[PDB]
Amino acid sequence: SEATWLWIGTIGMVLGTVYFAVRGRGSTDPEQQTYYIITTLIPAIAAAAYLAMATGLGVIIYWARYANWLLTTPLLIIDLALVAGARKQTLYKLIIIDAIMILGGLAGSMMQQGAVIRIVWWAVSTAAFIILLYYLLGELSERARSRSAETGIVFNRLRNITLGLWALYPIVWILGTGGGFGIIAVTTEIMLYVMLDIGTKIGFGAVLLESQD
Ligand SMILES: *C/C=C(C)/C=C/C=C(C)/C=C/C1=C(C)CCCC1(C)C
């Protein structure tokens, strides 16, 4: 099930990338084309990472996983901020916090001395997640609603998908082998990550690009 699910994820991300690329080839408006560039760059990086995983590279430590996360999550955050009309400084705060969360996940997964400081890293990354959640529910949502009612609705949709899917990643991590106590197998963890990435990238981007009229 290892290579099976890696290739499932590779094909899913490649299909999402080519669909987002061919869906935006007819557009000259700067805002829409920026949205399309970022929204197609996310699953393209995801597909590159999954191809590296399934080709025997990507694992030494699942470095390609954290590469995919560290590269795509800030682009998802940039899309969220563009939709919300957020201040540049708030966007910088969100990017720093998200990078800290993902790097803390990578650390806690990479440590070996026991389950103590690994779970401490898990708690630090989860606190980064909580403050990210508070920023998305507070400042970004308020800004999106102050833009317009339609903008508030679209950002509500996108924010709900984002938070609901992101909150599952630390669960898979603390239950998974690569990060926590190995309660679920490596293949089950890879399947769950594949499905979560399919959601958080393809479906989120489909909503965001459909919502441009
Ligand atoms: C396309 C990939 C995405 C959207 C990945 C998102 C991943 C996360 C939000 C992961 C978060 C983590 C924590 C909140 C704590 C435990 C460590 C992580 C890295 C699994």
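Numbers in chain A come straight from Swiss-Prot, and the residues shown are 6-65, 77-229, in order.
The header says X-ray crystallography, 2.9 Å.
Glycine too: its Cβ is placed from the backbone N, Cα and C atoms.
Under 8 Å, Cβ to Cβ, and six or more positions away along its own chain, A201 (mutagenesis position) finds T193. Looking at Swiss-Prot, you'll find the mutagenesis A201 to T noted as follows: Able to induce phototactic response in heterologous host; when associated with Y-211.
Annotation of the mutagenesis experiment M211 to Y in Swiss-Prot: Able to induce phototactic response in heterologous host; when associated with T-201. Cβ-based neighbour count (10 Å, all protein chains) for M211 (mutagenesis position) stands at 17.
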Item to check | Gap of 11 residues [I65 to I77], endpoint C-alpha distance in angstrom | outcome: 5
